[PDB]
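Enquirer: One structure is given below, represented as structure tokens, and several questions about it will come after.
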Amino acid sequence: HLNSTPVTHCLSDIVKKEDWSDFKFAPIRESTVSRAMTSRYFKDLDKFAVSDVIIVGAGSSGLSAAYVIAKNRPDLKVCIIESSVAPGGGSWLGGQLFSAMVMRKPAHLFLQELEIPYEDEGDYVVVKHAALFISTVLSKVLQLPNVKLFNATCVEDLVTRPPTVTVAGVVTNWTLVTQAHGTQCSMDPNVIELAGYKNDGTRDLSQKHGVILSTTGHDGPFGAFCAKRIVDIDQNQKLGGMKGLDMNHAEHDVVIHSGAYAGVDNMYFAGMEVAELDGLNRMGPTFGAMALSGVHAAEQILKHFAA
Amino acid sequence: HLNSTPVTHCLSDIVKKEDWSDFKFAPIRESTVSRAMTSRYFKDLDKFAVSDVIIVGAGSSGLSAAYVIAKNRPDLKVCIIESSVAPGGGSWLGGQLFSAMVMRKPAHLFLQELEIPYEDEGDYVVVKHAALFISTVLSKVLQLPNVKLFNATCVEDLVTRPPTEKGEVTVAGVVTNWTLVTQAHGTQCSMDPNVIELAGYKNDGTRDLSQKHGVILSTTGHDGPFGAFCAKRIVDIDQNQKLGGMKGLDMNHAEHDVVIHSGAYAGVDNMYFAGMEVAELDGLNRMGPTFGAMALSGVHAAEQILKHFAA
Amino acid sequence: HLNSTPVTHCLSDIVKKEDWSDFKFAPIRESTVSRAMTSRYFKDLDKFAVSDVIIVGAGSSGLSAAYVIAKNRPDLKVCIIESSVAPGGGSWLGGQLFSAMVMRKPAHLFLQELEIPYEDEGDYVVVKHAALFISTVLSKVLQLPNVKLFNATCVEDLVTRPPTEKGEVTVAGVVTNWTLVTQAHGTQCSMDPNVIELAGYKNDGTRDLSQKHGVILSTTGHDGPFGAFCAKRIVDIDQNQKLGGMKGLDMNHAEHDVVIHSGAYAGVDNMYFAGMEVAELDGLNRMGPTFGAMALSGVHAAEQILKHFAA
Amino acid sequence: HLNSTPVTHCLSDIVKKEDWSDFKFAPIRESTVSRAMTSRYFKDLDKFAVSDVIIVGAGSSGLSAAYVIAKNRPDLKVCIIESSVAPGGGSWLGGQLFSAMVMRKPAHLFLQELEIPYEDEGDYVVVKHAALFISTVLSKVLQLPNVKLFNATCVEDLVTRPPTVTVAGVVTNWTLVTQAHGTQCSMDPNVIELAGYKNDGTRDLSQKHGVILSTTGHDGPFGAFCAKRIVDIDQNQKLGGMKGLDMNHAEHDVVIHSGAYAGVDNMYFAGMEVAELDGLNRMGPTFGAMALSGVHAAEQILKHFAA
């Protein structure tokens, strides 16, 4: 008998009729709803048109890095650009459409920080659904005051300045526009700029320069975007190409190699995009390196802004 | 001067080299990882092959109902089947790809329960990103001990028993497959489905009156590749029942009617509906980019389901 | 000897080097450009969230009506919603990809008003390219102070209120999205729509009798990915109203009947139609590659709308 | 009360019944309409089968150049070939499906010439809809006596003569034919020839040679067509490839580099096609360089024909 406790919910003391006939919403006008949404979105577009940190790709590595950066420095404008409608990338499932998420120690310390429960198996731990990890990190990241998630939005190119570096921003559009198609062309893009420039477009050496962190995963549909674009622009930079699966070497190397990119200033990488760029092994259905590679890139970025 | 505070993270005291050269994972072999995942998934398939509550569609209405049911009764096996890889349905955005989520009072009381922050505007409140609502409910629902999310899995039919107790259609489970299989035009066919059964039957397949019968709650919305799935399937089988068909947009009438009409379906026993699927079934107005009725319609269906299991 | 005249252009007196090496733009930063565009677009979305006239479809009939309405009443908020990136509909060509545009008299009087040149052939006149007609009307309409063109945006439903004043369907606005979203099979769903409201309602959503009610004019043609949109949606909601269905081609009867039948729709209040959508709704003949009825049907609808707003 | 002025339109004094029952068209026969259209189209195909200026692509740069050329020299046969049904290219919208069109000074002088209204913001001006710019230029260009717009028509190749140059015309088809597909093949093309040749196909050195201006935008679906084709034919000519976004450098360089192409005689370029050919930066949602690069190419072409 547990079936004898009371049925309780948020309206239990206000809705008294069995048929809910005494339920009512406060009244509304359709234009009030429209203006409430549009006003807030334009405020976001105005505020983040110059950003301190631009993160490309809201998968496990990008969101892990966003958490660490924003928690440490709540004053910094952190702009997260995600091409899909749903954020989270490949972290809604384990392998072969199965659920469980394996993370090798010491990645369990990140789970403890986020208060995510797990089963301890000795050298590794298991979160009972990959979806529990990614939804928890999302809930926490999005609550922060200067974080913005621009979902359904795709990076199409980089904003640059002349040689020796730099990146100076990203070129953006609705994903469905970029993926179009048969429709009348053109449909021009928008731009988001990094902190550090004057109104005449030149560098202000007195101001701390913004950074880009690319975490778009390995090569594919929208995959390894910033790695390929840097390699395309620069003749002496070549794409390593992701190698075969080897869990010991892949997870180690992805964590170690994450962070600042050597050939371009103010440019950072984490997650499987690093494996494409640097020619590292893949790891398949294990997730500790994705979280911890985000942690490593976040440390390097935070040190840049500390001065 | 926030820039003077320490750079700290979960590995700050164990990783001491600037270049992270002293970082190390514990060792592993590939088969250990495979077996860790497969063993747990087939334990889920075994355990939930008979379920107490089957929820079809993990959108705002379905997940809101899952929260209320599971929190109230942690003993019941609650099986959530979602066709997409990412759960959440239409709740990752507001309208026209914009972000803010408007909820009319008294839906703010549900946000207070979930500890979701909002801006109070008088007769309504605003959550700063729709994604904050849906990820918060997901995080809380999935932590519960007898809840399972079968994502990338679709419902393609109902399991039934013969007419009346009372009504034409009598529900006893759902017919399932990987979503990509159901959508697979047109490789070698067939690829047969699997089945998940409701509580209440003997090993010979007949009703066991000493057990409380399980229930289905369908929350598949009004549209998409599927959408209004269980509404259309009941209407198809039962020749004396037709789809009302969703009408034009009218927020005052839509939100009221969707909340009130949610719950038990008359004509089929042990069958419940919430969210925009109710508007398709009962011929109600739509509401567009406002979300209070989705959450509160899930709450109403959950109340009726919880009362079924109380006695 | 035209080849002896001077080569002159807008920069002839300021750019003096043969190689243009002394040419210079004023300096700029990328965020200045972004903010200049976004600030203006959200001002449009705020201002037109309540509109006096909503015109659905920017083809020859819709733009002709827009011209007459806005020129007569420059105070009214006229909101033009067009699904394609380029406005103009079927008026960029004549028939079979050929160019010339034939207009039967007295449609030449509309061309005279717009100062569009033509060849007089007696009972009809010819504009040398259909593209000259449509680009001229566009240039003039868009200059007007309270006209807004929302291109790349589609209407996917009607905003309604409950039956009779009098008739089954009562219009109060339109439901909108980016065209590419509405057509998006089959990414994560939902992606919710937005709404644009007609003048005449209080903040509690009820009719305000002290204000003139806004109107919708649908001019979406007979075909295409959408097409005859509002005709089909009214017919779908109202079970006692059916589509006439467009008949065979007959120029004498089609052009006459389309002009006369344009204007207020009986059965729905504050709802108007023009162009080939009228032929679908009322079961009229088609006319093919002749354009006088498209322009003049817009003029007739505009007269009826202007009379509504006069008192 | 503005609602008290009269309701007036072009038929107000001729249509007297409230129900429009006294409205009538002059009568017609279906074959009269058909013959009116076909006769005029064949006259165009006959007249422009030899042309003085062939402009490929009716976007902002191509139409701006057409305006300047035709206004200065109304005697020259200017043949505009556009693959889409609607001309205008990417100039129906600003960026990210938004409307406003930003043009940096001194591009405002071109707007003044065309009588297009704008908001002055100091170093730049704003046209309230990109659609107002492009429809105004279209209306004015099309009224000119020796200009022809062949829309729904695609350039598939160049007509050439043997090495040292030249281009001698273009190879054309309906766009839907070129894009086909599964249908029976072949469907052969047509040709449009440049002024300057004799009836035996050889150069007439006494006559002024026609020119091609290619303005097909940057690489894509139908993008950068003539740039790629020249590079394909010539082994020692390579495609620069468009670089990252940088508004200061892109707009300057696109204007300066527009005009005559160095490796081929009687060949000219403007707009974003120049950025692909010469490896220049892109500029995104700003439009001054498109108009003014058209102006520069027009100056060079007009000087060729002045003799």
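We number chain A the same way Swiss-Prot does; the residues here are 16-179, 184-326, in that order.
The header says X-ray crystallography, 1.8 Å.
Cβ coordinates come from backbone N, Cα and C, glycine included.
Feature table excerpt (Swiss-Prot):
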{"type": "BINDING", "residues": "A:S76, A:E97, A:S98, A:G105, A:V170, A:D207, A:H237, A:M291, A:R301, A:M302, A:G303", "note": "substrate binding site"}
{"type": "MUTAGEN", "residues": "A:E97 to A or Q", "note": "No activity"}
{"type": "MUTAGEN", "residues": "A:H200 to N", "note": "Partially active, trapping the enzyme at an advanced intermediate, just before the sulfide transfer reaction"}
{"type": "MUTAGEN", "residues": "A:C204 to A", "note": "Partially active, trapping the enzyme at an advanced intermediate, just before the sulfide transfer reaction"}
{"type": "MUTAGEN", "residues": "A:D207 to A", "note": "No activity"}
{"type": "MUTAGEN", "residues": "A:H237 to A or N", "note": "No activity"}
{"type": "MUTAGEN", "residues": "A:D238 to A", "note": "Partially active, with very weak activity toward NAD"}
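Tell me about the surroundings of these features in the structure.
Expert: In the structure as shown, the Cβ atom of A:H237 (mutagenesis position) sits within 10 Å of 19 other Cβ atoms.
All chains included, 28 other C-beta atoms sit within 10 angstroms of the C-beta of A:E97 (mutagenesis position).
For A:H200 (mutagenesis position), no same-chain residue that is 6 or more apart in sequence has a Cβ closer than 8 Å to its Cβ.
Neighbours of A:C204 (mutagenesis position), defined as other CB atoms within 10 A of its CB across all chains, total 20.
In this chain, no residue six or more apart from A:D207 (mutagenesis position) has a CB-CB distance below 8 Å.
A:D238 (mutagenesis position) carries neither a helix nor a strand DSSP state and counts as coil. Long-range Cβ contacts of A:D238 (mutagenesis position) within its own chain (separation 6+, distance under 8 Å): A:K247, A:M261, A:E295.
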Enquirer: Cβ neighbours within 10 Å, counted over all protein chains: which one of the binding-site residues A:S76, A:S98 has the most?
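Expert: Compared across A:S76, A:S98, the most Cβ atoms within 10 Å surround A:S76.
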Enquirer: Secondary structure at A:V170 (substrate binding site) (DSSP, helix/strand/coil)?
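Expert: SS state of A:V170 (substrate binding site) = strand.
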Enquirer: How many whole Å apart are the CA atoms of A:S76 (substrate binding site) and A:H237 (mutagenesis position)?
Expert: 12
Enquirer: Determine, to the nearest whole angstrom, how far the Cα atom of A:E97 (mutagenesis position) is from the Cα atom of A:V170 (substrate binding site).
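Expert: Taking the Cα atoms only, A:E97 (mutagenesis position) lies 8 Å from A:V170 (substrate binding site).
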Enquirer: What binding-site residues in the list A:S98, A:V170, A:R301, A:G303 lie within 10 angstroms of A:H237 (mutagenesis position), counting C-alpha atoms?
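Expert: Matched binding-site residues: A:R301, sequence order.
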Enquirer: Go through the recorded positions A:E97, A:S98, A:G303 for me and flag any whose C-beta is under 8 angstroms from a C-beta on chain D.
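Expert: It is none; no candidate comes close enough.
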Enquirer: Within 10 Å of the Cβ of A:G303 (substrate binding site), how many other Cβ atoms can you find? Include all protein chains, please.
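Expert: Result for A:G303 (substrate binding site): 14 other Cβ atoms within 10 Å.
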Enquirer: Kindly assign A:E97 (mutagenesis position) to one of the three DSSP-derived states: helix, strand or coil.
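Expert: A:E97 (mutagenesis position) sits in a strand per DSSP.
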Enquirer: Measuring Cα to Cα, how many Å separate A:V170 (substrate binding site) from A:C204 (mutagenesis position)?
Expert: 18
Enquirer: Do me a favour and check the Cα-Cα span between A:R301 (substrate binding site) and A:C204 (mutagenesis position); whole Å is fine.
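Expert: Spelling it out, the Cα of A:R301 (substrate binding site) and the Cα of A:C204 (mutagenesis position) are 38 Å apart.
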Enquirer: Please give the maximum pairwise Cα distance, in Å and rounded to a whole number, for the substrate-binding set A:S76, A:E97, A:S98, A:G105, A:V170, A:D207, A:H237, A:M291, A:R301, A:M302, A:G303.
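Expert: About 38 Å separates the two most distant Cα atoms.
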Enquirer: With every protein chain in view, what's the tally of Cβ atoms within 10 Å of the Cβ of A:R301 (substrate binding site), excluding that atom itself?
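Expert: So the number of other Cβ atoms within 10 Å of A:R301 (substrate binding site) is 16.
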